[PDB]
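Heads up: the structure comes next, in structure tokens.
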Amino acid sequence: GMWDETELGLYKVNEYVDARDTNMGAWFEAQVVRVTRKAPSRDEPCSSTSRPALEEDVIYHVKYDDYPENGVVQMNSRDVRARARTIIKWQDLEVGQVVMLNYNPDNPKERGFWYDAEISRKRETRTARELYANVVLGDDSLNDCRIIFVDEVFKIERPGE
Amino acid sequence: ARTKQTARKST
């Protein structure tokens with residue numbers, strides 16, 4: 001499970017993850033504090049022990065590893081991705097590979113969060129070498145966006161490698 | 001370059 005939108009993900013107690021804010025669709029530091037899927041077992045004992053699905057197909061409850069104030073917030077397997085630790089170099093940036101990446105939507109020349117995109121185009125010049133991605137927010141999505149921070153694109157992580 | 005900072009919330 002490497003590039004080309006491998007589409008993986010399986011997280012656990014204190015397995016470091018990135019997570020999407022449902023409000024701007026951004027990816028940031030999130031430490032896992034509970035993996036479970038809300039079935040009180042099967043038919044409601046006051047316990048909430050059992051998970052109906054596999055450790056991949058369940059629910060994840062993060063504590064934002066940079067933002068401790070915003071507390072325990074719950075996201076699903078598709079809307080969390082593990083802590084994207086391995087850099088995608090310039091040469092591996094596949095057109096149509098979904099990545100999470102250095103962009104700010106308020107100032108697109110600047111650094112903000114790791115917004116989720118797919119490579120839409122690649123180009124290089126005498127002075128500058130660039131990426132162009134379809135960027136996705138938690139509402140809208142901005143096509144052929146000027147990717148300035150080339151050195152810190154991240155991909156979908158493993159489930160458990 | 002090779003570094004990861006966060007900024008702002010809409011939350």
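One is the number of the first residue shown, and numbering goes on along the chain from there.
Heads up, header says this was done by solution NMR.
Cβ coordinates are placed from backbone N, Cα and C, and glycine is handled just like the others.
Record note (Swiss-Prot), mutagenesis A:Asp21 to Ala (Swiss-Prot position 145): Impaired binding to histone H3. The unchanged residue is displayed. The number of other CB atoms found within 10 A of the CB of A:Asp21 (mutagenesis position), across every protein chain shown, is 22.
Cβ-based neighbour count (10 Å, all protein chains) for A:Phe28 (mutagenesis position) stands at 23. Under the three-state DSSP scheme, A:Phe28 (mutagenesis position) falls in the strand class. For the mutagenesis experiment A:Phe28 to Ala (Swiss-Prot position 152), the note given by Swiss-Prot reads: Impaired binding to histone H3.
Among the mutagenesis experiments that Swiss-Prot reports, A:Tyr64 to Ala (Swiss-Prot position 188) is described with the note: Impaired binding to histone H3. Cβ neighbours within 10 Å of A:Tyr64 (mutagenesis position), excluding its own Cβ and spanning all shown chains: 20.
Looking at Swiss-Prot, you'll find the mutagenesis A:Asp66 to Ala (Swiss-Prot position 190) noted as follows: Slightly impaired binding to histone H3. For A:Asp66 (mutagenesis position), the number of other Cβ atoms no farther than 10 Å from its own Cβ, over all displayed protein chains, is 12.
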